[PDB]
Amino acid sequence: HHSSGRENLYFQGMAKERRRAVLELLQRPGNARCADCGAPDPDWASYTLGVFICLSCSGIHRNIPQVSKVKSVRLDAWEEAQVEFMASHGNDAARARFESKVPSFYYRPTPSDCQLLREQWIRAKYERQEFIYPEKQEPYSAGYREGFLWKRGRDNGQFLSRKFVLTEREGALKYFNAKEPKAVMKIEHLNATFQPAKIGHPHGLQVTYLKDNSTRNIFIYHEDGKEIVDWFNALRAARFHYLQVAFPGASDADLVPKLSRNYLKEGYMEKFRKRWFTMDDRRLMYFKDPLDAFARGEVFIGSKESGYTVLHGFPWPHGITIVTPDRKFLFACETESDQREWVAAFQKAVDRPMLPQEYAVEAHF
Amino acid sequence: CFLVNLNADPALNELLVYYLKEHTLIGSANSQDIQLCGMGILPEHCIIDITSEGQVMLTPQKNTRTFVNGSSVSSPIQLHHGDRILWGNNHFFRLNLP
Ligand SMILES: [Zn+2]
């Protein structure tokens, strides 16, 4: 309403009836979580895309203003048409549109994954629309990819440009520094995991080849973000296809989680010597530098059943001792926050029943 | 206090070490005390400062692609021995402190 006379002032008041509408929309089916990273209780929105998202993801959406425009559900004034869009869309709508054609091997980010993975997921879906248009997936769907990737030297720690070739036909990733390749890594033994922090690079990918109970660490990166992520997913395609033929009768659902393993916990501990530690499923590796090519040592963590226990204290402040059948391993953590975690990641192993291959790995150590 | 270029090939005529002044200007402009040319490097791209208190601090210029141990930085940030720095497309450096 207005006021009588010359000035005649328009007053708006405290209504905020439109950002109330959107708020009620957060209770609709499908809108319980971030459209993109799955984080619970989204409290932001892209009104041109009509999705509901978390604070962190909304940051990434601001970089794509030609596709996404964001508002807080609670701290932003909303135009009427904008509420209407959200009302006639939402996260289920966007799944059917933008996640229409997502290869079952393609990696979907979690909130803790690195920024590269989360941003390239959002861009893939909304900017490039890689999953509306199958043509766009050819880089990681042809079963053959080749290109140069900056690779870390084994001991010198430099990063130098080297041709790589992933080929599903031969079933291997190989690189050349050439005639025959400098190395050939059987896809049965590849894992890949993003490690931007460790590698010192936003596009840093750790690729591990396990030949002869030894696990070589290769550390590589691409100047362009999309290309390293295509490489990443090509590798996953390679593993997947390899696994389907290596293990038919196994479902896709049973095979996807194997495609590539992310570490449960890494970080320093004392062994007293300061070493870097990687907990990959069952093998506690340790290193001088985190960018070492080969574990200085390994330690097999079996099960409660096979005479393996993890314990607090020692007989640095907070201790964790890993009692095995042969010997005992004393570890010291800096903080309680860590001790808590490191121990939680070990207990996952103690609990679970061992597999036959894990007996074969134990038989070595 | 010096920076190593992690992309320099020791078997080539590639400059491998850049030394830091107490107030070091980095960028493409002839003025800069470490002159780097490349994709996405401004005439004035960065500033590293050695404090009297003894610490190393990096200050990015605005609208610059800048990462330190793999994460982006748009405010000042203290550097430690061994940290990794990326500027622009592929100006990738390590830091050593005495
Ligand atoms: Zn999110």
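Every residue number used here counts from 1 along the chain in the order it is shown.
We read in the header that X-ray crystallography, 3.0 Å was used to get this structure.
Even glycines carry a Cβ here, placed using N, Cα and C.
Annotated domain 'Arf-GAP' per Swiss-Prot: A:20-139, in sequence order.
In Swiss-Prot, a published mutagenesis experiment is listed as A:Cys34 to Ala (Swiss-Prot position 21), annotated Loss of GTPase-activating activity. Neighbour list (A:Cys34 (mutagenesis position), Cβ cut-off 8 Å, at least 6 residues apart, same chain): A:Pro40, A:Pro42, A:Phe52, A:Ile53, A:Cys54, A:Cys57, A:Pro111.
Under 8 Å, Cβ to Cβ, and six or more positions away along its own chain, A:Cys37 (mutagenesis position) finds A:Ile53, A:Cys54, A:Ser56, A:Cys57, A:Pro109, A:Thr110, A:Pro111, A:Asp113, A:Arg118, A:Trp121. Here Swiss-Prot describes A:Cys37 to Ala (Swiss-Prot position 24) as a published mutagenesis experiment; the accompanying note says: Loss of GTPase-activating activity.
Unbuilt region (8 residues) between A:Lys271 and A:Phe272. Cα separation across the gap: 5 Å. With 7 residues not built between them, A:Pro315 and A:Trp316 place their Cα atoms 13 angstrom from each other.
According to DSSP, A:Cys34 (mutagenesis position) is assigned to coil rather than to any helix or strand.
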